[PDB]
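K.L.:
Pasting a structure below so you can have a look.
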Amino acid sequence: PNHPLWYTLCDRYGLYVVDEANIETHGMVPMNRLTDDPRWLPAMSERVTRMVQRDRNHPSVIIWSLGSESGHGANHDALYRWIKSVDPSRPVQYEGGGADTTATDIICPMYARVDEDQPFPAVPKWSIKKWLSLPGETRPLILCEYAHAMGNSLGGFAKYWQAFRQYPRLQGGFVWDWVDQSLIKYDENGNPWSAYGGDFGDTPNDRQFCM
Amino acid sequence: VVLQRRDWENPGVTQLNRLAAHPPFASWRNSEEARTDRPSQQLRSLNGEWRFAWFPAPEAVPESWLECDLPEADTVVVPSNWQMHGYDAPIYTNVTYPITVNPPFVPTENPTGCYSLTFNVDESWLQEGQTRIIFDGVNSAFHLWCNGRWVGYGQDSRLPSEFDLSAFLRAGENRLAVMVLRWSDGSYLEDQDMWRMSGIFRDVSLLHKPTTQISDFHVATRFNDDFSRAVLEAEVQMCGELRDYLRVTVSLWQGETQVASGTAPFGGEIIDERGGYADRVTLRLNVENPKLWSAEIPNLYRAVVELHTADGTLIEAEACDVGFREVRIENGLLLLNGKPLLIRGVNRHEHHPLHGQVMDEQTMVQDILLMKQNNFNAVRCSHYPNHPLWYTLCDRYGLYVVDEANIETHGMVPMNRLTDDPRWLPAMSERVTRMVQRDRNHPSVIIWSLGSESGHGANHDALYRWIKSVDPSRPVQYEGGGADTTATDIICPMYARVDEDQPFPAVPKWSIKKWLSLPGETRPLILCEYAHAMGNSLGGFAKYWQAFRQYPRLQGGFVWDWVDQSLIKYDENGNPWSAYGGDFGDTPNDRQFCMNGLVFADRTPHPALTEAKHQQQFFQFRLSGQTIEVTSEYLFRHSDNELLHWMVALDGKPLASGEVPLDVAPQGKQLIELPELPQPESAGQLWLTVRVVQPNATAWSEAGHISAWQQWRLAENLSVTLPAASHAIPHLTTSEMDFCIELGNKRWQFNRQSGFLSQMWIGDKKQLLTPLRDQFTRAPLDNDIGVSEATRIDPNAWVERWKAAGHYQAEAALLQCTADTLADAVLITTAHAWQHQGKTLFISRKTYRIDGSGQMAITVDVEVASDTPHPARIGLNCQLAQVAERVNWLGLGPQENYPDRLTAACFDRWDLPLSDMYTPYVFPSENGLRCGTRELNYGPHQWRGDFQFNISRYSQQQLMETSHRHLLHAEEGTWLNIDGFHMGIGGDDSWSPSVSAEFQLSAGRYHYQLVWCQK
Amino acid sequence: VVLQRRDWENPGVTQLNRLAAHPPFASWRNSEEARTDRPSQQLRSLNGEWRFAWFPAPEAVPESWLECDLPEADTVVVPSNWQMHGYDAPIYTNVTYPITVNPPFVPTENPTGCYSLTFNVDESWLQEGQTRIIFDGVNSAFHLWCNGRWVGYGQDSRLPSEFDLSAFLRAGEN
Ligand SMILES: CC(C)S[C@@H]1O[C@H](CO)[C@H](O)[C@H](O)[C@H]1O
Ligand SMILES: CC(C)S[C@@H]1O[C@H](CO)[C@H](O)[C@H](O)[C@H]1O
Ligand SMILES: [Mg+2]
Ligand SMILES: [Mg+2]
Ligand SMILES: [Mg+2]
Ligand code: NA
Ligand code: NA
Ligand code: NA
Ligand code: NA
Ligand code: NA
Ligand code: NA
């Protein structure tokens, strides 16, 4: 959840917002180790429920999200249903555990390609055009993350937009991402320069992946 | 810090340092011991003698107690509830919380039980591995100490709390200290309608596991379309260091035959982008033609889970009983192994009259045998997870179980105040999740329940989905918030009636037949509670069962409930008596509402149990000419231990009988042609009675057990013969105060002022102690009273309608009393009016005809004002001078039966001791009626006609004035109530009028006739 | 109790004494002010200059700090991240956790920020009504004390933690 003024400005200027719970357990092995564990359900529930209690009156918020990159656990299903029960007015989405689990109203993959399948075991990233028409599938597809804009990038961005415009159920996506996470440091002359992972003696680090 | 933190007043803290929940463990170190389920040397019981001291509040507990025993403390048996030892009083309240509603706070005066134990630990247990303590039940919260050091804290009275004591223990002598709090924030979720008690009330034990251990295992069984093939899937989790050489073997056994086995290293399949569970393995075993588990045939296999090295050194084995069965809802039907269930259920609390809420194997086994013997196939754990042995017995004997989370918030306003509050979601979630983690491997558990009477809140919806995600094998039900919410797979109402709607705002109870077909509705309907068996009850029970059999989607229900929650107290002379609410000084209380059982607290049956056995029969019968059609309601079994006995009797006199083995396929039919029955020598009604007998003993019943019965009227030859004309003529004598009639040694006396037969003589001995007078009232049943109290009248209750109308105080006013001498008889004609404050309630018109053969014919015609509440009965009563040993009657019996509870009774010649004609309901009321009676015999007296009667040493007055059966005193002689008509008893619930229109005495004019003579 | 309970290594305790969550409040006592979304006298910002001291672990925090300002502490702007003032290093890691994976435990070397503010409260707030403090964002967990007395505890870096201070406040300086 963002600084409270963010939603005020989104209401007044006009942006659709996905409001997302402060839950990410990416570094767990497997990714759902905590989110499938009932012991972690109370802590998780508060991150979801207190977000909804705070932001439910903002018109800019059109979708709730259960968080980011935490696999798919039973705790996700429980909290998905909590929101659906408490606030029928907004769909709930969540990408973890394959982007099309029982905890999401929207197929919301990250970095699924337009035409190319990536058939990873358990959590494949189907071509977005193919994903829509899989046997039994009926949901809309909106990438929670696509077009990783890291450095000299956004090659093949036009390919997404062509597909979005042609297929009714391909309803767009959220680019990753808005702003480089570089920090200002100062050299011997007091001149400012942009720094990234590792430039603060921080180790282990992931270098320029913050940009 | 412990006293400073006040964790028992914070729903955010439900435990501290408590280990994860899991299925029953024993940590066998021998696989054969695991297979046979023999005792484990790694599982010690700490039950027995403990040290106990009582305190008014935790603040009053001295610090010395942590390291050293208190000399003022006593030695008590554990498990126990401390109210049962007399330390403080048990409280009986139904809905209203026993504490002020101020969540999360409890009273500062919070009774505190200080338990402690000094015990030996062997050296081998501490040299290696993990020693844990398991508290199966602590009501309602506790802090734990070991050798003076603080270990942890637990809440939820009904699930095990486990702690690692490895770092706390020493070889030789150790001391545990447990501070148990009566009230906590947990109490707000424990508002079940039962005695409120506290203490360490379930087993305490020590479990030794190795460092590298099975920490969890789940067993699933999936099937092909016709159940001729199954896959057993076992997921096994380990804790400790992960190693390449580690293996799990899951083997499945049928007796001493191994049927299948699978071995695998640890390392699950890929789950997501970060891999899979390296600490888990799933084993899949193929089973061809599995023997299926049901309540009809509880086929069980044994699964042994062996954690071992690659070359076969056993680290440890755990095990469970496996029942191959599939539970699913399809097309609106609840199916077991592909067949639609009919639930013959009962709710059962964990209750013992001497031990409180402590359960033992013997009482559990007693309950299960009685249940199965009375045609029950299902039990609901109202309203909390049970003692762990219960599920083992249900697995083995064969009962379907609803396992229910320990959540009831009934006393909140509105009922969902806590359950819709996300703040209480953590506490609630643990009560659901830790139940499922514990009981998910028991085949007897077929349905999960989210709790009881807590409205419908969003927390329910969340936990509903959690269970559906974690365990697809079982439907989830929950009644709260209207019985058909988004949190339930089954429409599961409580006390919804068969045909009558009760359209309460927001949470209506539709008639069950109507409910099924509401627009858009598709789900099965199984009542979580119905037929409230409080006292003289179960009226209208047959109506439910007729509906269950007719409607596919009405799949039965669970009676409320199994056993009276009465407690034993002792009088001045040390003699025991049964107590209910308020009898311990507890106030506010809800009096006798704790007693709703089919059985008394000592497991003696109420009469209602036989009605339930009869209606829940598994064989159905039709008669056409000479042919009996038997239909089986068994879904899976053939009738391979059943024979049909038939008997034809003429007014109780045996004519012909025979036996025919039953050969009926599940849901099949069998036709039995009776031989030509020799025609009766005399007049009267021929009756056919059939009974299903079980020739062989089973695990649950004895040889000769009767499982089903049914009766029909065959031919009737009406008597046309005139009684032989006698030469004697009765002689009428007249005074200002009496008409007297004399015939031989017999004399009748009619008081001309009262208009009643005041006395009769045989020889010259008085027969009456009180005159023979009309009676329009009864000592009110629990159903008549409802929730009405002296200080808080419910004007809608039948008893209050009768009281306000003057029924109990209306005095007979004589209108007419004449005598005429006939050719061979004396005719007395009388007329009375019963009036209350100018209003005439009843008129009784009678003739008494005393003829030369000694017989007195009494003809009675009653008028009942259409605007008075319909009377409880229309009959006569009198106190006979005689006290005789036996009661002999031709009518319905042998047991107590009422007009809306008589289907189980059979018409025959019955003979019982007088004491059996009285039903010792703990709260006394009208009791012991027998209906459809044509002849009654008591001492020298015979009454003939078509009547209902009861007979006892207790007047209707004493019964209605006395609140406890032990306070009743036999009166001089015998009180006889002979009714022409008697109102239904009801019982759809016991808090609103429930007697159906067809059983109310509303006809306005009533006629009955009796013949009184000496035999 | 605070150092003994280690509430920051227990996922069962995510708060102590925290108030219920709710949509943005300003407690206007004038309807026209509420309509126009103009500032509310009942909603006060405590943003500005605070006193701050860095510690390598909670055990290193001296008890004197509860009652009295540490003389060695600095005056810093709040809201802020203390890494941006150079007290310790910000860490950039993507997937891999910045701490050893061993739930619910964290490193014994646990950088601790001791913040404090001396402030005044209007007289009228003490006679009547309820005064709460709202921390819109504290990363990653915190205990709160008012005038030496312990108030509560909170977790979740990205949602407001609110605490009733009505029984803790006094006339003059707090
Ligand atoms: C496969 C890994 C690089 S995960 C990848 O890292 C990205 C780095 O910018 C983003 O954080 C994405 O959300 C994440 O999926
Ligand atoms: C309106 C009240 C009587 S509620 C009623 O009380 C019964 C008393 O035995 C049971 O506890 C039922 O579960 C409950 O619904
Ligand atoms: Mg608590
Ligand atoms: Mg209740
Ligand atoms: Mg914590
Ligand atoms: Na589109
Ligand atoms: Na990044
Ligand atoms: Na049915
Ligand atoms: Na009362
Ligand atoms: Na009851
Ligand atoms: Na009575």
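By the numbers in Swiss-Prot, the shown part of chain A spans 394-604.
Recorded method is X-ray crystallography, 2.0 Å.
Cβ atoms are placed via backbone N, Cα and C, with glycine included.
Straight out of Swiss-Prot:
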BINDING   A:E417, A:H419, A:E462  Mg(2+) 1 binding site
MUTAGEN   A:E462 to H  Slowly inactivates galactosidase activity by reducing the binding of magnesium. It increases binding specificity
ACT_SITE  A:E462  active site, proton donor
MUTAGEN   A:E538 to Q  10000-fold decrease in the beta-galactosidase activity
ACT_SITE  A:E538  active site, nucleophile
MUTAGEN   A:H541 to E, F or N  Poorly reactive with galactosyl substrates. Less stable to heat than wild-type
BINDING   A:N598  Mg(2+) 2 binding site
MUTAGEN   A:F602 to A  Decreases the stability of the loop 794-804
K.L.:
Go through the recorded positions A:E417, A:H419, A:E538, A:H541, A:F602 one by one and keep only those whose Cβ is less than 8 Å from a Cβ of chain C; report them in sequence order, or 'none'.
P.N.:
A:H419, A:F602
K.L.:
In this structure, which of the mutagenesis positions A:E462, A:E538 has the fewest other Cβ atoms within 10 Å of its Cβ?
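P.N.:
Taking A:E462, A:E538 as the mutagenesis positions, the minimal 10 Å Cβ count falls on A:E538.
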K.L.:
Could you state the whole-number distance in Å separating the C-alpha atoms of A:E417 (Mg(2+) 1 binding site) and A:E462 (mutagenesis position)?
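P.N.:
Their Cα atoms are separated by 6 Å.
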K.L.:
In sequence order, what residues of the same chain, 6+ apart, have a Cβ less than 8 Å from the Cβ of the residue listed as 'Mg(2+) 2 binding site'?
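P.N.:
Non-local contacts for the residue listed as 'Mg(2+) 2 binding site': A:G590, A:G591.
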K.L.:
I'd like to know which of the recorded positions listed (A:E417, A:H419, A:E462, A:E538, A:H541, A:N598) lie near ligand 7, counting only a CB under 6 Å away.
P.N.:
none
K.L.:
Whole-number answer please: how many Å between the C-alpha atoms of A:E462 (mutagenesis position) and A:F602 (mutagenesis position)?
P.N.:
17
K.L.:
Around the C-beta of A:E417 (Mg(2+) 1 binding site), how many further C-beta atoms are within 10 angstroms, looking at every protein chain?
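P.N.:
The answer is 15 other Cβ atoms.
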K.L.:
Ligand 1: which of the binding-site residues A:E417, A:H419, A:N598 have a Cβ closer than 6 angstroms to it?
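P.N.:
Among the binding-site residues listed, not one has its Cβ under 6 Å from ligand 1.
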K.L.:
Quick check for the class: what is the C-alpha distance, in angstrom and rounded, between A:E538 (mutagenesis position) and A:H419 (Mg(2+) 1 binding site)?
P.N.:
15
K.L.:
Name the secondary structure element type, per DSSP in three states, that contains A:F602 (mutagenesis position).
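P.N.:
For A:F602 (mutagenesis position) - judged by DSSP and reduced to three states - the answer is helix.
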K.L.:
Starting from the Cβ of A:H419 (Mg(2+) 1 binding site), draw a 10 Å sphere and report how many other Cβ atoms land inside it.
P.N.:
16
K.L.:
Measuring Cα to Cα, how many angstrom lie between A:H419 (Mg(2+) 1 binding site) and A:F602 (mutagenesis position)?
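P.N.:
Per the Cα atoms, A:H419 (Mg(2+) 1 binding site) and A:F602 (mutagenesis position) stand 15 Å apart.
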K.L.:
For A:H541 (mutagenesis position) and A:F602 (mutagenesis position), what Cα-Cα distance in Å is obtained after rounding to a whole number?
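P.N.:
The separation of the Cα atoms works out to 10 Å.
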K.L.:
What does DSSP say about A:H541 (mutagenesis position): helix, strand or coil?
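P.N.:
The three-state answer is coil.
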K.L.:
Any same-chain residues 6+ apart from A:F602 (mutagenesis position) with CB under 8 Å of its CB? Would you list them in sequence order, or say none?
P.N.:
A:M543, A:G590
K.L.:
Tally every other Cβ atom lying within 10 Å of the Cβ atom of A:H541 (mutagenesis position).
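P.N.:
For A:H541 (mutagenesis position), the 10 Å Cβ neighbour count is 14.
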